[PDB]
There are 2 protein chains.
Amino acid sequence: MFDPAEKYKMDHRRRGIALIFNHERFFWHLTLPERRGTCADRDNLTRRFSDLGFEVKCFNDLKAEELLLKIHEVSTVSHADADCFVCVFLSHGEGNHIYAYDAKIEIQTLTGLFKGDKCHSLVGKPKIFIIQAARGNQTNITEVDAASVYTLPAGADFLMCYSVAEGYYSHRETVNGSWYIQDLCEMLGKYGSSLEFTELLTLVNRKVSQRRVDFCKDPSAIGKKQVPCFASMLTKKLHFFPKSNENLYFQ
Amino acid sequence: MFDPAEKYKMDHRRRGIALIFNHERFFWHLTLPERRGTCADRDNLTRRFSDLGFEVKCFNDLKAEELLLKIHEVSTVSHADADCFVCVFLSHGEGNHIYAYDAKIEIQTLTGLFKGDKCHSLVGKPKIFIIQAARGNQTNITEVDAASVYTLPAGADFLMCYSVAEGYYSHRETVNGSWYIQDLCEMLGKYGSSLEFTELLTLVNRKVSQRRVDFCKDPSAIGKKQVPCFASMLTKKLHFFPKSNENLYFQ
Ligand SMILES: Oc1cc(F)ccc1CNc1ncccc1-c1ncon1
């Protein structure tokens, strides 16, 4: 009885945790610029994921040790009564690495903690990473960084979501925030609770790709297009239909 | 007039070309094993893509020069009257590279030929690469290779499809062919003409991930799971609905 329209079971007591690691400033001796606007991204994400039933937990400018402890903590707690897990990185990156305040961390070792073997309570549930990271170039200006972070897959039932692909450029407005996150959050608002999540990510691909980069206040930022992507190792359709929270304990 | 259910326009005169580069043997001084079964993959793909309206063009054991000429030829011909383009690689690979008969070729330079700038007749149309490549390990046996090929994105309106992700293993039956292709072709048969293509690729992720690797005739092949993935830079829903070929010239 194989079913072409099979959906992840999204009828657990709680939706699950959304981690947001939010990096604005960095240790001097890394020579990485401030990410003015990242707080807009953090607040906009916090709102949109809250309205889909997520317990949102943000962390600002953690050092590598603090970050690994927080994410390892979340990996070893039980998700048995949760639909899924979301983890978001708003920082700089290079290749396999995201930047904490003080050093780079290997993306594989963060996704590794939620692989079937290591986190039994999430086996067969979606694990979604969203990554707004690129190379630190060094009122509301638009700053532009080169793509730097490999569009890695992870394991079964992971969905890796990337602001920007190889050869393209990632944009951050210093008040309104990152183009990717603005359009992700807009689509979550309008369509989170109806559309299959990859159909939604495809709309974000259209929205960001269609943003015009022909008439810019900085000449050198012209023709620097932005195309995001996602790498899906998902095995079923993924929906965030409103949960039935009437006369039930969801804490 | 922004539309959450927007579809690629798939109402051109012809569907388009499906290239299949099929590699069974290799130059001695590469020390890569025969890929016994690859011909089953080629024939099964040829059939399934034909039934979706593709002009299928296969090429066996091309040297690097012959391959680059054939794919460059196809890039510079007009696709103006075509829905889309498909290109399939059945070979060995490593990192950014696929193997021709005699040497490795950079995947980026093959996808590069169909980027908007370089191939005007395919701009805003889906460009779909399918890659059944892994590391040459060195009646119907199941041979098993380690994942080796980076799950790269390309540019806007590309869909990169990979047999296997980092840390997993790719399987080929020597008569029935590659697990990935068997399940891709089965799903194309049942659902090609109805399902959105990424929904279908997700079914292939389930089918291949669910294949059991616990009781194997070779002991050392046990616990070697296979998870494929796709990297979507698509901007719209993609369907291969049957084309209206009644009283119309489609050659
Ligand atoms: O997406 C990219 C973004 C860039 F800025 C540069 C290069 C790539 C494409 N490369 C990869 N894509 C997927 C998984 C792994 C890799 C990879 N590359 C080297 O080692 N592993």
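If you go along the chain as it appears here, the first residue is 1 and each next one adds 1.
If you're wondering, the header gives X-ray crystallography, 2.7 Å.
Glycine too: its Cβ is placed from the backbone N, Cα and C atoms.
Among the features that Swiss-Prot reports, active site is placed at B:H92. According to Swiss-Prot, the mutagenesis experiment B:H92 to A (Swiss-Prot position 121) carries the annotation: Catalytically inactive active-site mutant. For the mutagenesis of B:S209 to A (Swiss-Prot position 257), Swiss-Prot gives this note: Abolished phosphorylation, leading to caspase-6 activation. The structure shown keeps the original residue. B:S209 to D (Swiss-Prot position 257) appears in Swiss-Prot as a published mutagenesis result, with the remark: Phospho-mimetic mutant; prevents caspase-6 autoactivation. Where Swiss-Prot documents B:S209 to E (Swiss-Prot position 257) as a mutagenesis experiment, the accompanying text is: Phospho-mimetic mutant; loss of self-activation. Quoted from Swiss-Prot for the published mutagenesis B:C216 to S (Swiss-Prot position 264): Reduced palmitoylation, leading to increased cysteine protease activity.
Shown here: features listed in Swiss-Prot, placed on the structure.
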{"residue": "B:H92", "record": "mutagenesis position", "DSSP (3 states)": "coil"}
{"residue": "B:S209", "record": "mutagenesis position", "DSSP (3 states)": "helix"}
{"residue": "B:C216", "record": "mutagenesis position", "DSSP (3 states)": "coil"}
Q: List which of the mutagenesis positions B:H92, B:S209, B:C216 have a Cβ under 8 Å from any Cβ of chain A, in sequence order, or say none.
A: B:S209
Q.
Please report the Cα separation of B:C216 (mutagenesis position) and B:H92 (mutagenesis position) in Å, rounded to an integer.
A. 24
Q: Please give the Cα-Cα distance in angstrom between B:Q138 and B:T139, rounded to a whole number; the 19 residues between them are not modelled.
A: 19
Q: Taking the Cβ of B:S209 (mutagenesis position) as the centre, count every other Cβ atom within 10 Å, in any protein chain shown.
A: 18
Q) What number of additional C-beta atoms lies within 10 angstroms of the C-beta atom of B:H92 (mutagenesis position)? A) 25
